[PDB]
Amino acid sequence: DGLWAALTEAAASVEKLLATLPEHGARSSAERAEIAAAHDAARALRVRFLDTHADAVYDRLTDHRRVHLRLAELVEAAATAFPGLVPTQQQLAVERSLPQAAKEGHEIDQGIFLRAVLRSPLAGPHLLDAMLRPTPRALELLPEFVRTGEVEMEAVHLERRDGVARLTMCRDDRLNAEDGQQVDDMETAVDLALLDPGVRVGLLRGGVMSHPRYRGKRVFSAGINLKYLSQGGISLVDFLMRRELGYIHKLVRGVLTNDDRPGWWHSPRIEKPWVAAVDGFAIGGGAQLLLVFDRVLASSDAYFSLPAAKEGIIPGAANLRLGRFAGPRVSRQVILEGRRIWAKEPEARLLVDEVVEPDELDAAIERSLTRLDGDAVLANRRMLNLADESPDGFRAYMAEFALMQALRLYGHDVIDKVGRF
Amino acid sequence: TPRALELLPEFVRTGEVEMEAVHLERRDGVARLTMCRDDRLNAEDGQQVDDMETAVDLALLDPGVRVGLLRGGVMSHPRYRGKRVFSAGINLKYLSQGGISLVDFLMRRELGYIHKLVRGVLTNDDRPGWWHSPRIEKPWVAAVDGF
Ligand SMILES: CC(C)(COP(=O)(O)OP(=O)(O)OC[C@H]1O[C@@H](n2cnc3c(N)ncnc32)[C@H](O)[C@@H]1OP(=O)(O)O)[C@@H](O)C(=O)NCCC(=O)NCCNC(=O)Cc1cc(O)cc(O)c1
Ligand SMILES: CC(C)(COP(=O)(O)OP(=O)(O)OC[C@H]1O[C@@H](n2cnc3c(N)ncnc32)[C@H](O)[C@@H]1OP(=O)(O)O)[C@@H](O)C(=O)NCCC(=O)NCCNC(=O)Cc1cc(O)cc(O)c1
């Protein structure tokens, strides 16, 4: 051992330098280099500590894997039980108050933590299962939703109709640009759709926009909120990891329920098929979503892109999933070089099932919904998803992503690009 | 057209003519026709035709022009502000109101500027080589923005 003590020591040097040095941007080069070196020693020890102790740490927090904790609860509890391993709620609030450029990068420590947890064959699957459980917010809204067929949330409007959960993304002023609230809404809505027994199929679609350049037109997604990202308001844990391990993973695998119904022994998860309809365009996080649907429809004029090839963050699990859809050459053209793919080009058929003229689209969406109803579809989509993406594959990738993305979230190149938007 | 013969010397001197529906500029040997009805997506009427034929005539007659370029200009209507648009075709409002002429619009464009893009301008016997090339023709490029 020796590693916990050495870490505690390196974290204290960091806190002493932060307490004594000037604010970020008033620091000299010597001072900038000193604090960077301190952060580096500490982060190195977080990695080494967790390489050997991750399972024991996770066992402490979850009572030897008998309590499912979601990400936000897990990292908070880790901070209080293991001071210096990951940041406290207080330390985060100071960070959140700063613009990205000025942050110390404490979230990186959370990336280290989550990487180590997800790498573990014991802890990893368990945390993934916790994130497939229904959100409390969704359990609380479920009876009203069953009664009313309707919930209005800040970023998402959800409506049950003809056996379909219609999720409409409705941030009309900013092209459905994504943030932490949207993720919370999306997961909540996805949870409701899955738990509601009067829902047989899901539908995800962008709502009518109100910004002058798009007034009266639907738009699917313009991807991550770049303004908020610059201003410091995009959370590694509560946005970037939450969406991947929560609603998006639930689209694929369903919601993990308690043993409280017949058939649980064969289907612990309630999964349903999902249709996405793309109006205008799907960019970044929105394009990423398409890699998880059972059916994808697009308007003739639409395009699909993951644009931040030069100075962007990793586009979620597109690096995991895209290759299976498009092969390695196209996958690199899209992600490494920012190739944008139009609905009407032949290669769109790698991502999109049906491309339809704007005036034929509503009806085509309605028909697609009726084709995905039965139990044969449920069984087949489950078997298809299992073959397409193994639980190990997903876990291994999300483990490395957790840290790789954390590092990109603080990269100088990203902070600069994002500040210019 | 007479209108083109009358504007030709100023055009040769200046490299530039502003018309109601078309802006014409000589640059690097290229006649750049920009269709510039920014309020209505270059919707066509009798005046646009006159301007087009005039511009096409100038481009063909001007000896410092070797190639033509047709392109839509930047729009100003709110739904297209800052975006180029090539053409939304015939002015349907005018057509309803009675202002689309069979002869001065629908036949004129086909037999005039459009046919001149294909066959060139018929000149008088007033230059060497007329016996083999009574028509001055040049190549044309079109660039389509929007639709
Ligand atoms: C969509 C566009 C091409 C349209 O161009 P225009 O028609 O000229 O529109 P604009 O006027 O710029 O946008 C209209 C309107 O939406 C706003 N808008 C559009 N997209 C955004 C984003 N992404 N953020 C913030 N605001 C936005 C824009 O600022 C305008 O509002 P005001 O500033 O208040 O006027 C353009 O707006 C654009 O470039 N948007 C940004 C596209 C982009 O780079 N998105 C981010 C890609 N990167 C990710 O998703 C990263 C990501 C997401 C994830 O979910 C996970 C992950 O691991 C990584
Ligand atoms: C082009 C559009 C799809 C753009 O649509 P939106 O994105 O809905 O934008 P809009 O707001 O409609 O257009 C902006 C602006 O341009 C005006 N606009 C656009 N296209 C036109 C046309 N063709 N005419 C008149 N005004 C037009 C429109 O009315 C708006 O201004 P306001 O009326 O002040 O609101 C739409 O406007 C439209 O439907 N245009 C008409 C398309 C059409 O059928 N055109 C005529 C087709 N038929 C021919 O050209 C026939 C023809 C032509 C010839 O030259 C020779 C011949 O032998 C036969």
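Chain B uses Swiss-Prot numbers throughout; the residues present, in order, are 146-292.
Heads up, header says this was done by X-ray crystallography, 2.6 Å.
Just so you know, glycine gets a Cβ as well, placed from its N, Cα and C.
Quick look at what Swiss-Prot annotates:
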type: MUTAGEN; residues: B:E189 to Q; note: Strong decrease of affinity and the catalytic efficiency compared to the wild-type
type: MUTAGEN; residues: B:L237 to T; note: Strong decrease of affinity for DPA-CoA and 2-fold decrease of the catalytic efficiency compared to the wild-type. Slight decrease of affinity for dioxygen
type: MUTAGEN; residues: B:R254 to K; note: Strong decrease of affinity and the catalytic efficiency compared to the wild-type
type: MUTAGEN; residues: B:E255 to Q; note: Same affinity and catalytic efficiency compared to the wild-type
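Known features from Swiss-Prot, placed on the structure.
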residue	record	DSSP class
B:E189	mutagenesis position	strand
B:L237	mutagenesis position	helix
B:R254	mutagenesis position	helix
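Taking each Cβ in turn and tallying the other Cβ atoms within 10 Å, the top scorer among the mutagenesis positions B:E189, B:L237, B:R254, B:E255 is B:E189. A 10 Å radius around the C-alpha of B:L237 (mutagenesis position) takes in these mutagenesis positions out of B:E189, B:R254, B:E255, in sequence order: B:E189. The two recorded residues B:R254 (mutagenesis position) and B:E189 (mutagenesis position) have their Cα atoms spaced 10 Å from each other. A separation of roughly 13 Å, to the nearest angstrom, links the Cα atoms of B:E189 (mutagenesis position) and B:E255 (mutagenesis position).
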